[PDB]
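K.L.:
There's a structure below that I have some questions on.
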Amino acid sequence: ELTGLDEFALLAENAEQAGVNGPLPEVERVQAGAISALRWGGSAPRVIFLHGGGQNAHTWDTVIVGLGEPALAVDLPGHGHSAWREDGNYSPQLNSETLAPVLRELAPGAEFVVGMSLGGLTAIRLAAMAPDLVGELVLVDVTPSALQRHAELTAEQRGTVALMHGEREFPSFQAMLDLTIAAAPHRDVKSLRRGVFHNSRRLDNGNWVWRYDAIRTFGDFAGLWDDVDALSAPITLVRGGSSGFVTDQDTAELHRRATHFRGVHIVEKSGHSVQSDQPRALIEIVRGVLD
Ligand SMILES: [Cl-]
């Protein structure tokens, strides 16, 4: 497989996973400085989408194709086509500081922000610092406490990796796909293959690398809870029913601290990446929030 395939070549697969038919929406890549994004359905996005750690904007393709709304799907710093940082600082607080002037230019009229994991917390920091923009937050399988717990578990393996030389280097596409199959073997390989395609690039060596910087570190969660207390945007939470990432105690804590918690939707047979495992169920919920 030699691949100069355009990044929009597989969208018919996304339309089929979403269970929709008809012409594909218009989409193009946009950039303002350090931030790259996919702009869907023209120049007036209704919804902003923020992916998770180790993901990129393309994670949202199926959800965005199924929802049929104009949307902006942003590459977080360190991810997709967005610039890396030497300090490896992809904290919600920093992501939010980079993203806010770009969202003011590229999505000033988008009331709704959907964020998964790191993207969910980035959304909270955005809602805090720039309220005039965020009318409504949807969090996908994340709370501040839930991500703090995940950061603390991986701290030793993010200390060790950091001491290695270069990024990693992969002999083939298949070798990166093999790693993704290992982490989610029950998931349709054509879905997994599409995800790897977007998340990887071939070097002139003929070798392959991930598009994302290996995350050295995350941000100040007490400050992030202070942002949840001050926020006026209503918060909906979406959990994966097979995800242990967010506990019942996590959800109650978010209800207690939020000004307007709209509740948790628990999506049966979804892991952490609800947009990857059950996009049709995520489209219904997001459509519900647009009323
Ligand atoms: Cl994450």
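Sequence positions for chain A are given in Swiss-Prot numbering; the residues included correspond to 6-296, in order.
Every residue, even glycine, has its Cβ placed from backbone N, Cα and C.
Sharing the feature lines straight out of Swiss-Prot:
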- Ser122 to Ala: 550-fold decrease in catalytic activity (MUTAGEN)
- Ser122: active site, nucleophile (ACT_SITE)
- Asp146 to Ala: 55-fold decrease in catalytic activity (MUTAGEN)
- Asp146: active site (ACT_SITE)
- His155 to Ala: No change in sensitivity to Zn(2+) (MUTAGEN)
- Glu161 to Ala: No change in sensitivity to Zn(2+) (MUTAGEN)
- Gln162 to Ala: No change in sensitivity to Zn(2+) (MUTAGEN)
- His170 to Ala: Less sensitive to Zn(2+) inhibition (MUTAGEN)
- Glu172 to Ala: Less sensitive to Zn(2+) inhibition (MUTAGEN)
- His277 to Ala: 9000-fold decrease in catalytic activity (MUTAGEN)
- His277: active site (ACT_SITE)
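Walk me through the surroundings of each of these features.
P.N.:
Classification of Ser122 (mutagenesis position) by DSSP places it in coil, neither helical nor stranded.
The Cβ neighbour count for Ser122 (mutagenesis position), using a 10 Å radius and every protein chain shown, is 23.
With a cut-off of 8 Å between CB atoms and residues at least 6 apart in sequence, the same chain places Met121, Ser122, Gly125, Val243, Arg244, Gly245, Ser248, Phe250, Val251, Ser275, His277, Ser278, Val279 near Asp146 (mutagenesis position), listed in sequence order.
Secondary structure at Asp146 (mutagenesis position), as computed by DSSP, is coil.
Annotation for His155 (mutagenesis position): same-chain Cβ neighbours under 8 Å, separated by at least 6 residues, are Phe250.
Long-range Cβ proximity for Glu161 (mutagenesis position), meaning a same-chain Cβ under 8 A and a gap of 6 or more residues, is found for none. Mapped onto three states, the DSSP output places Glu161 (mutagenesis position) in helix.
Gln162 (mutagenesis position) is surrounded by 9 other CB atoms, counting those within 10 A of its CB over all protein chains shown.
Around the Cβ of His170 (mutagenesis position), 4 further Cβ atoms fall within 10 Å across all displayed protein chains.
According to DSSP, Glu172 (mutagenesis position) is assigned to coil rather than to any helix or strand. Remark: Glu172 (mutagenesis position) has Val214, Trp215, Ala219 as non-local neighbours, by Cβ distance under 8 Å and separation of at least 6 in sequence.
In the three-state DSSP scheme, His277 (mutagenesis position) is classed as coil.
Of all the Cβ atoms in the protein chains shown, 21 others lie within 10 Å of the Cβ of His277 (mutagenesis position).
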K.L.:
So which mutagenesis positions out of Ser122, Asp146, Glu161, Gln162, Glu172, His277 are up against ligand 1, CB under 6 A?
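P.N.:
What lies within reach of ligand 1, judged by Cβ under 6 Å, is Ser122.
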K.L.:
Rounded to a whole number, how many Å is the Cα of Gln162 (mutagenesis position) away from the Cα of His170 (mutagenesis position)?
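P.N.:
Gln162 (mutagenesis position) to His170 (mutagenesis position), Cα-Cα distance: 15 Å.
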